[PDB]
Each structure stands twice: as structure tokens, then as C-alpha cells.
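Chemist: The structure follows.
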Amino acid sequence: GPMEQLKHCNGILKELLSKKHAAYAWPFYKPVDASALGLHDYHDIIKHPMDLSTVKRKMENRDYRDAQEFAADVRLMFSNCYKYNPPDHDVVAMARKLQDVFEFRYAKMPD
Ligand SMILES: O=c1cc(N2CCOCC2)oc2c(-c3ccc4c(c3)OCCO4)cccc12
Ligand code: NA
């Protein structure tokens, strides 16, 4: 059921935030600070910002009703990176590596 599947989602989230993946997960830890990064068009291009700290707060607050809602947010965060940047940027390479971790473990969710 949704609560058990959400436990698996919480496990995935913990893994994505763990030292194991820190070499490529770090960009996704906190909301993009567009002003600090000089990305003055970021919020014109990205209508729905997302990041792992926001996903974690939503999980902790029981905001996600099912695993599909959680996965849509995680995928939104990666898609924003693919949308904003040229495909050969290092931040996109990091997004792709972290998304592989996410998708392969999400595919192991119990029914
Ligand atoms: O979509 C993104 C676009 C960019 N950009 C900055 C780099 O150049 C390309 C444009 O950063 C993102 C970051 C990020 C966050 C903090 C950083 C960082 C990058 O880089 C070093 C300094 O701390 C995180 C998630 C998505 C993006
Ligand atoms: Na989805």
C-alpha cells in the first residue's frame, strides 16, 4: 500500500542524500540560489523549482500521498536541470548519474 511504498521512497531519498553519492548529488541538496549563481533567467525558465531538501521536508510532513507523487517531484528536479543547461554541462552529467541511482532503485519498489 501507499505507506509501505512511501517507506521505500524514504529509503531512496536517504540514499540519494548519503555520502555514497555525494560526489554527484551535492548540486541537488538545496534549492537553486539563482541570484547567488548569477542565473538571472532561472525563474523565467524553470516554473517549478525542486530539490532534495524540499522532497525531504515533504516526506517528513506526510505531504506525499503515494510513491508516484514522490517520484514526480524527484524527476521534476532532474528535468529542471536538463531544461536549463546545455546537455554537455557538468551539472547535467551529475544529474544523469544521480537519476540512474534513483530510477534503478525506484524500479525495485515492492508492489
Ligand atoms: O540547473 C542548474 C544550473 C546550475 N548552474 C550553475 C553552474 O553552471 C551552470 C548553471 O546550477 C545548478 C546547481 C548548482 C548549485 C550550486 C552550485 C553549482 C550548481 O555549481 C557550483 C556552485 O554551487 C544545482 C542544481 C541545478 C543547477
Ligand atoms: Na513521473
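Numbers here mean position along the shown chain, with the first residue as 1.
For this deposited structure, the header notes the method as X-ray crystallography, 1.2 Å.
Quick reminder: no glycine exception, Cβ is built from N, Cα and C everywhere.
Not my notes, these are from Swiss-Prot:
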type	residues	note
MUTAGEN	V32 to A (Swiss-Prot position 376)	Abolished binding to histone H4 acetylated at 'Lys-12' (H4K12ac)
MUTAGEN	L37 to A (Swiss-Prot position 381)	Reduced binding to histone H4 acetylated at 'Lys-12' (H4K12ac)
MUTAGEN	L39 to A (Swiss-Prot position 383)	Reduced binding to histone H4 acetylated at 'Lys-12' (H4K12ac)
MUTAGEN	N85 to A (Swiss-Prot position 429)	Abolished binding to histone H4 acetylated at 'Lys-12' (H4K12ac)
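Are these features on the surface or tucked inside, and what are their neighbours?
Modeler: Secondary structure from DSSP puts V32 (mutagenesis position) in coil. Neighbours of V32 (mutagenesis position), defined as other CB atoms within 10 A of its CB across all chains, total 21.
Of all the Cβ atoms in the protein chains shown, 9 others lie within 10 Å of the Cβ of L37 (mutagenesis position).
Other Cβ atoms within 10 Å of the Cβ of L39 (mutagenesis position), summed over all protein chains shown, number 16. Following the DSSP three-state reduction, the secondary structure of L39 (mutagenesis position) is coil.
According to its DSSP assignment, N85 (mutagenesis position) is coil. The Cβ of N85 (mutagenesis position) has 15 other Cβ atoms within 10 Å, all protein chains considered.
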Chemist: Roughly how many Å separate the Cα of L37 (mutagenesis position) from that of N85 (mutagenesis position), to the nearest whole number?
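Modeler: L37 (mutagenesis position) to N85 (mutagenesis position), Cα-Cα distance: 13 Å.
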